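Q: Before I ask anything, let me first share the structure, which is written out below as structure tokens.
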Amino acid sequence: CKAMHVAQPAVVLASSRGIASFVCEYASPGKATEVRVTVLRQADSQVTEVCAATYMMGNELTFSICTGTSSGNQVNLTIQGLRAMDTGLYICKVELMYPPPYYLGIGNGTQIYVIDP
Amino acid sequence: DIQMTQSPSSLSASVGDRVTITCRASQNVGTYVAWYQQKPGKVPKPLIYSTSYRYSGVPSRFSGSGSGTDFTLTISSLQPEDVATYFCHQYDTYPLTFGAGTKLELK
Amino acid sequence: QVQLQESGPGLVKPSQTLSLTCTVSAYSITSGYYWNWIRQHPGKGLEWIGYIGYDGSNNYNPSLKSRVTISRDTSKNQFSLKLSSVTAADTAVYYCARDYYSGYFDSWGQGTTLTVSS
């Protein structure tokens, strides 16, 4: 419905293990009660949900692949278990539910490159 | 409450300068700070929200900076239309508090 | 687009009850946002009086909790301020502004000017 802006880095490298952590900051209209954050994979011109979490108070964000906690405007995200096939464009989608109204923010994408040893 | 101390109280500047207005929060508020432009005898107009994002329609010369307790509003290239009074504002903890205001003089 | 227009008496004698109405158009109070009242003293900063939400919920500044009542008329799309036992310290320019829950003031009314004089 109503929209807000989501910023995230364009390119992120993995570690040898498969650690790809980035920051997803959203231009919040204000301080919200329920915020649902979602990570989306555009690897093959197709969308696949990866993370999915929601918190109904201040900074109590607790997510499987995704380890990460939220700090106000910025959610600190980490993705484990990345193979070279996991390479793709990851979109951080932020939904703030309550209080009304509904604000939706779609990030341009974080291209994560993963190789394997 | 939470005190937002705004400096300078009033300044003088010529067109083309780069002016910085500071607003020091007595307690940490994170990124929940906004900047408003009140023109002489006019309505306040929101410029900067989430401490770094321009309101829809704000010219690019306006930029918001700051982290934690210190916040700055920056005009890259000053213009005649920008002569107004600028206020900072928290939205992390009720009650909501503003700054004392900073007034722009054409030198 | 969302428009807010203040309305009220020019002057208020001391110890009266202050009444202003903020007529909102192009958006409905009950849908979702928090609707605030703001005054600005001559020569000082901006003071936040309080809000009323879509939910009917109220919150006022602890400075002005006892002297302030903010009420709304759902049919007319208005939300009003009631400030009682006024003093000369209440001479100010009164604004009504839209808001998200603890957020930036998305829209402002033109603001109305009120003078506490005898």
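Chain A is numbered as in Swiss-Prot; shown residues: 35-97, 101-154, in order.
Placement of Cβ uses the backbone N, Cα and C atoms for every residue, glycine included.
In case it's useful when we look at the structure, here is the feature table from Swiss-Prot:
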MUTAGEN   A:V45 to D  Strongly reduced interaction with CD80, CD86 and ICOSLG
MUTAGEN   A:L47 to D  Strongly reduced interaction with CD80, CD86 and ICOSLG
MUTAGEN   A:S49 to A  Strongly reduced interaction with CD80, CD86 and ICOSLG
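Give me the lay of the land around each of these features.
A: Applying an 8 A CB threshold to same-chain residues 6+ apart, the list for A:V45 (mutagenesis position) reads A:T147, A:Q148, A:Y150.
Every protein chain considered, the tally of other Cβ atoms within 10 Å of the Cβ of A:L47 (mutagenesis position) stands at 11. A:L47 (mutagenesis position) falls within a strand when secondary structure is assigned with DSSP.
Over all protein chains present, the Cβ of A:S49 (mutagenesis position) has 10 other Cβ atoms lying within 10 Å.
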Q: Across the 3 residues missing from the deposited entry, can you see how many angstrom lie between the CA of A:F97 and the CA of A:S101, as a whole number?
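A: Flanking Cα atoms, separation 7 Å.
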